[PDB]
Number of protein chains: 2
Amino acid sequence: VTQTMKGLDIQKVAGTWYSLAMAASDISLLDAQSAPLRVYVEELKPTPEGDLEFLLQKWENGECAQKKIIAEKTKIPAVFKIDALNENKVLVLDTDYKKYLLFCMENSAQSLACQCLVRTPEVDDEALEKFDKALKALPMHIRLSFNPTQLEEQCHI
Amino acid sequence: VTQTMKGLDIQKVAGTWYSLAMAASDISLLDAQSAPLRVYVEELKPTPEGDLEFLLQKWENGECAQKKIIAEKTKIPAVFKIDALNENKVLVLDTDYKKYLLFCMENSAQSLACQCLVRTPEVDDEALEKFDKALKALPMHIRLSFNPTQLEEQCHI
């Protein structure tokens, strides 16, 4: 992934989002309702100090659970770090702040998952074209997209 | 689906194939290794009388099973019928016989699953472009593609 957002203003990504579409390098990362990177964005919350908190939904042990994760800032405005047992990165690819945002999460070995976020529960063909433009430069093997009904449900049921 | 293969010669599709890629209208039809339309082609066998037999693999009750289904001919050369509890159709979209073949299976209510077949275990970008050309005219919400290692395994493990 060598497409980041030039001139990103992190504070302007704040608020409500919908995961309209998702893609990953490996089928198993997104294949089931409880696959490990089948995570749905609810809200992005930039911090005063410049870190990026994600509020997420995920299907975990037979139900739709909530969870807050903090991605810490780097010297590069469009790149954040979630460092657990591995060093993983969050990259903001492109946004216009008021309609869409593209991001990826990636490991450091090679393995990758990206999403098209939108501000409202509708299919934005334009935002989806920019997503597919970004993805043709990456080795994705599975792609999912959601309908407006699903987008208004918990865990996109 | 309003893309069929003009001038199809059914007998020439005979022999070995690989399911390089699959797409469907509904996420649940392809989402798990045991999803109901996650079926892998092994061989197409046209009959003397002009019907089309598929030899398939599918993951069923924790293992990789074999199964033979017969799709019966119609007055339209590129359209065959699998009629169980519902009337379902097999449509041949496009082929050159010696490298690729695109087909869909569809119900009569609206619900749809299509595949890109290739003759050899390799990623054929050209064949994949024709597949994605066909799919942009259809309401697909999930897409899978397989690597050469996976294509040489039973049930694409």
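Chain A residue numbers are taken from Swiss-Prot; in order, the displayed residues are 19-127, 131-178.
For this deposited structure, the header notes the method as X-ray crystallography, 2.0 Å.
Note: Cβ is positioned from N, Cα and C throughout, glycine not excepted.
According to Swiss-Prot, the natural variant A:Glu61 to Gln carries this note: In variant D. One natural variant catalogued in Swiss-Prot, A:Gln75 to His, is accompanied by this note: In variant C; found only in the Jersey breed. Quoted from Swiss-Prot, the note attached to the natural variant A:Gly80 to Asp states: In variant A. One entry in Swiss-Prot concerns the natural variant A:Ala134 to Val. Its note says: In variant A.
Feature map: annotations from Swiss-Prot on the structure.
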residue: A:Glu61; record: variant position; DSSP (3 states): strand
residue: A:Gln75; record: variant position; DSSP (3 states): strand
residue: A:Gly80; record: variant position; DSSP (3 states): coil
residue: A:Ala134; record: variant position; DSSP (3 states): strand
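Note on A:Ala134 (variant position): other Cβ atoms within 10 Å of its Cβ, all shown chains, come to 23.
Taking the Cα of A:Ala134 (variant position) as the reference point, the closest of the variant positions A:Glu61, A:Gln75, A:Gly80 is A:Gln75. A:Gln75 (variant position) sits 10 Å from A:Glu61 (variant position), taking the CA atoms of both as reference points.
Neighbour density for A:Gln75 (variant position): within 10 A of its CB lie 19 other CB atoms from the protein chains shown. Cβ neighbour count for A:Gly80 (variant position) (all protein chains, 10 Å cutoff from its Cβ): 6. As deposited, the model skips 3 residues from A:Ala127 to A:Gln131; the distance between those two Cα positions rounds to 6 Å. Around A:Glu61 (variant position), the C-beta neighbours below 8 angstroms that are at least 6 residues distant in the chain are A:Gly33, A:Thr34, A:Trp35, A:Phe72, A:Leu73.
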